[PDB]
Amino acid sequence: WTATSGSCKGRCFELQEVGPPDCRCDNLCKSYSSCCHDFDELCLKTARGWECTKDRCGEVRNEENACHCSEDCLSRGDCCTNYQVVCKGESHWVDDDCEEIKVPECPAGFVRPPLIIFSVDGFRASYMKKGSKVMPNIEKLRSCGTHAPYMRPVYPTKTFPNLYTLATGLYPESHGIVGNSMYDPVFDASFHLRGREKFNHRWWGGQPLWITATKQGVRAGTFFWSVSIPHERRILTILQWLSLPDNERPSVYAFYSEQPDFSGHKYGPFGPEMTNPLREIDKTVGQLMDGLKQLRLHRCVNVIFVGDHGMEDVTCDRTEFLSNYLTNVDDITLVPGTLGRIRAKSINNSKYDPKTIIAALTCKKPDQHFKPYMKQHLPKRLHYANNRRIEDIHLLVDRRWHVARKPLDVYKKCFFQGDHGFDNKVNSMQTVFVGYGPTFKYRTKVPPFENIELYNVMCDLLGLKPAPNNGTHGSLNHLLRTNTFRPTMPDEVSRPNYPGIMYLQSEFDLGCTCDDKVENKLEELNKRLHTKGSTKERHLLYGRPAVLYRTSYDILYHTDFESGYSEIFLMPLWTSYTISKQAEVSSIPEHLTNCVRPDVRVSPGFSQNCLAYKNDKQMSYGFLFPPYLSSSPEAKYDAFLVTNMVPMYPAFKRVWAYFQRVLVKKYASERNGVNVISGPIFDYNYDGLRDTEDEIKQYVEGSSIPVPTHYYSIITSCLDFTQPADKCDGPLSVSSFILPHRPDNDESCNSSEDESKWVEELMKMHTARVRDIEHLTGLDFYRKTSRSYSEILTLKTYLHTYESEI
Ligand SMILES: *[C@@H]1O[C@H](CO)[C@@H](O[C@@H]2O[C@H](CO)[C@@H](O[C@@H]3O[C@H](CO[C@H]4O[C@H](CO)[C@@H](O)[C@H](O[C@H]5O[C@H](CO)[C@@H](O)[C@H](O)[C@@H]5O[C@H]5O[C@H](CO)[C@@H](O)[C@H](O)[C@@H]5O)[C@@H]4O)[C@@H](O)[C@H](O[C@H]4O[C@H](CO)[C@@H](O)[C@H](O)[C@@H]4O[C@H]4O[C@H](CO)[C@@H](O)[C@H](O)[C@@H]4O)[C@@H]3O)[C@H](O)[C@H]2NC(C)=O)[C@H](O)[C@H]1NC(C)=O
Ligand SMILES: CNC(=O)CN1Cc2ccccc2C[C@H](NC(=O)CCc2ccc(Cl)cc2Cl)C1=O
Ligand SMILES: [Ca+2]
Ligand code: NA
Ligand code: NA
Ligand SMILES: [Zn+2]
């Protein structure tokens, strides 16, 4: 119940929300059908429209008008945004030359530059260039401020997950808004685009920017706008709030536009109908900037122009139907569209089986336009698994396509031509970032970055301490003129042991064999130097990774590679080696095919054994440092040490051997040498974070050798490829991957073919940031470079996407 008989007199767009049944006058009362009876008359005035005209100038104030052109309107803070232009001979902001804002220029009583977030739904990144001729105000923000060529949204590339990511810095699996539609099995409740469940605070986790601000004594405008409040009124309300007295005035504000998404869905991303909504957004920016100029705030306020996701061409004829795959289609519930999520239709149906569903959806039709995954097998870069609202079975849908359950869903719910939601590396999903203001840099282009980084920067812009989030604070300091956040590198928690030769060959009973008993003061001192680390500077180029948790491990040196060997997990946490452009690939010699060699530095009790592999019929082994890239026949024996061995399913060894035998050398060729750090990942609870020992669900049969869920590699070179990776004076270049360690190659439908036709494609799908690897391993990389620390943070957040040009 709302007793709508109260009044909005002097309450229009009030910032405090009054509680039921008292009637509301805030910018959301419409969405709750709770506004006071006179809210439209008083708060949504439209008379005479939104623009001053010559004959209105100096008019007698008429309080009924939507906005004013009377002499008192500046002091009342309610002029039409074009008032000084029409009536006082001023220029529109867009018409003024851009001039650097070196310091804030704020009216007295302003304690800090306010922040205004101008949020545009479905604003595809390439609109900034492709629509530039019809967006002069936005083009001026972009060219005169700080801009990225695109900003990467989070997956799924849907509105609710992305806006709530922008406000919290959190992945949707963490904040809990994992789609536009959701079922929470603990609540037994459904969240929908339409209806009243979505306003229940229990859905929304983390701490959004307006809560962070309020807790720290920084007042906030309301961030949400009812769809029926016209955009001109939204702008006027913000400008009115900015004329509040100092003690009452917010420091952070948000505007929202439902366009261009609304039209993009109807017309496609580049339909001829799309020019007009771009013109209209630009005009609204122009209103804001003109309004700020009138208040003498246009060189005081920081403005962020930001989108949530892009828009792709999708039509209802490009829909895949589960009813062409599944016998039991009526036994499942599908969340459909540009992603699929499947769960049992009834929890009382004991004939539901996710394995038979996955199998029936796997590589069934030659051109099939979606791929099924258990959520733990999705690319780790999507960070889309650790939430009970994310169904176990996921369909990744190809760009331009939909998935639906049955054809009747699509015609008896087709006119739509655009949609979004796909993989967040897809070019059509990328969106926009521009920042303009005293705190942002001047005429500066920054590389693309992820929207999970923005909350930290928004906190910086406002002097707030951010709540714990998934950004890497400092990774965007290069966007900022001032207020940068200068972090210190985390302290190493575990120091390594440096074991020398401690065990005789006969102390080992590992069941391994090697034909190496084939036999010099020249060469012997040399090989002792290698075991003491004399080649370490060439293979460990950026310092040893720091271990940020408590464990026991050994540094092992070799001619060709250095490793940090875990006594707890019986294998390296990391293996680091450098391959120059001149390196030669060689075979594993016939007599060495099955060679594994005890490591006389490491006790038998902390070693793997070969018998466990012989006896585990499902599990084989591979090596982290590749025997194919040994520097000499003699150095090659080091690659067969038991301390360089890792457990690998035979199907996985196909991928790994092709990476090591072919792809490493290709990258060294293309990049002028590469440094590679490889290792295992254990993430059996799919939380994106390093497992402890007691979370490991699988061991090599009969043994304490834990099976990795993934293997990573970090592949670093000189950004200026005219210098070789090992003599790089400047910024670095990196690509990394986190490959799932799976017992089949069912993910790759072309896997019966030669590895040259599918392996690299798999690796590209599983591209990752170095930061993703850090979370998964508790290691901290790039500890010793000549680069600034924030530069390194940027490098660690880089994702190599392999998409063509935006
Ligand atoms: C991205 O950034 C985020 C933010 O930094 C990272 O997320 C954090 O990760 C931490 C570790 O996983 C985690 O810390 C835990 O906090 C628990 C207390 O939980 C509440 O309090 C916090 C703080 O206010 C709050 O934010 C939480 O919010 C979660 O849950 C609510 C309601 O369910 C949601 O609305 C909200 O969206 C959020 O859900 C997300 O996180 C939870 C995990 O908490 C997931 O379950 C969800 O699916 C979703 O992703 C909570 O309201 C605390 O209880 C934990 O402590 C346990 O473990 C430690 C080990 O150190 C130990 O001290 C205790 O023994 C304890 O164990 C006991 O409970 C076990 C489980 O029942 C049981 O098995 C044992 O036997 C014990 O009884 C833990 O310290 C922190 O909560 C989140 N924060 C957020 C916002 O997500 C994220 O990791 C980053 N991602 C990457 C990849 O880097
Ligand atoms: C009832 N009416 C609406 O909700 C309209 N609406 C759309 C919407 C839909 C789902 C989730 C959030 C929002 C928020 C959107 N506001 C904005 O984007 C302005 C900036 C902003 C605000 C909030 C958040 Cl969480 C993040 C950001 Cl960057 C807004 O007002
Ligand atoms: Ca884990
Ligand atoms: Na085996
Ligand atoms: Na296959
Ligand atoms: Zn949309």
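Quick note: numbers on chain A are straight from Swiss-Prot, i.e. 51-463, 468-573, 576-591, 617-887, in order.
Including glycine, each Cβ sits where the backbone N, Cα and C put it.
Just so you know, the Cβ of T209 (mutagenesis position) picks up 21 other Cβ atoms within 10 Å once every protein chain is counted. In the three-state DSSP scheme, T209 (mutagenesis position) falls into the helix class. Swiss-Prot lists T209 with the feature active site, nucleophile.
Annotated Zn(2+) 2 binding site per Swiss-Prot: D311, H315, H474, in sequence order, evidence recorded as experimental evidence. If you take the C-beta of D311 (mutagenesis position) and look for same-chain residues 6 or more apart in sequence within under 8 angstroms, you find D171, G172, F173, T209, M361, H474.
Under the DSSP three-state reduction, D768 (Ca(2+) binding site) is assigned to coil, being neither helix nor strand. The Ca(2+) binding site annotation in Swiss-Prot covers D764, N766, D768, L770, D772 and rests on experimental evidence.
Marked as domain 'SMB 2' by Swiss-Prot: 98-142. The domain 'SMB 2' (98-142): residue composition by secondary structure is 13 helix, 3 strand, 29 coil, according to DSSP.
Of all Cβ atoms in the protein chains displayed, 21 besides its own lie within 10 Å of the Cβ of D171 (mutagenesis position). Under its mutagenesis entries, Swiss-Prot includes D171 to N with the note: Abolishes lysophospholipase D activity.
For the published mutagenesis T209 to S, Swiss-Prot gives the following note: 15% of wild-type lysophospholipase D activity.
For the mutagenesis of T209 to A, Swiss-Prot gives this note: Abolishes lysophospholipase D activity. The structure shown keeps the original residue.
Among the mutagenesis experiments that Swiss-Prot reports, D311 to N is described with the note: Abolishes lysophospholipase D activity. DSSP assigns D311 (mutagenesis position) to a helix in the three-state reduction.
Shown in sequence order, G172, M361, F470, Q471, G472, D473 are the residues of the chain, 6+ apart in sequence, with a C-beta less than 8 angstroms from the C-beta of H315 (mutagenesis position). Record note (Swiss-Prot), mutagenesis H315 to Q: 20% of wild-type lysophospholipase D activity. The unchanged residue is displayed.
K430 to A appears in Swiss-Prot as a mutagenesis experiment; the accompanying note says: Impaired secretion. No effect on lysophospholipase activity. Around the Cβ of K430 (mutagenesis position), 28 further Cβ atoms fall within 10 Å across all displayed protein chains. Mapped onto three states, the DSSP output places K430 (mutagenesis position) in helix.
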Checklist outcome for this item: Beyond a gap of at least 6 residues from its ends, the CB atoms lying under 8 Å from the domain 'SMB 2' (98-142) belong to 282-283, 285-286, 289-290, 292-293, 336-341, 343-345
Checklist entry - So which other residues, same chain and not among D764, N766, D768, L770, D772, have a Cβ within 8 Å of the centroid of the Cβ atoms at the Ca(2+) site? => result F763, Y765, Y767, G769, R771, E776, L857
Checklist entry - What is the Cβ neighbour count of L770 (Ca(2+) binding site) at a 10 Å cut-off, with all protein chains included? => result 14
Checklist outcome for this item: Taking the centre of the Cβ atoms of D311, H315, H474 as the Zn(2+) 2 site, the remaining residues of that chain with Cβ inside 8 Å are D171, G172, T209, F312, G314, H359, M361, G472, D473
Next on the checklist: Suppose we screen the recorded positions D311, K430, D764, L770, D772 by Cβ distance to ligand 6 with a cut-off under 6 Å; which survive, in sequence order?
Outcome noted: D311
Checklist outcome for this item: Taking all protein chains shown into account, the Cβ-based neighbour count within 10 Å for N766 (Ca(2+) binding site) is 15
Item to check | Cβ atoms near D764 (Ca(2+) binding site) (within 10 Å, other residues, all chains) | outcome: 23
Checklist outcome for this item: Within the same chain, the residues at least 6 apart in sequence whose Cβ is under 8 angstroms from that of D768 (Ca(2+) binding site) are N436
Checklist entry - Taking only the recorded positions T209, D311, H315, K430, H474, which have a CB closer than 6 angstroms to any atom that belongs to ligand 3? => result none
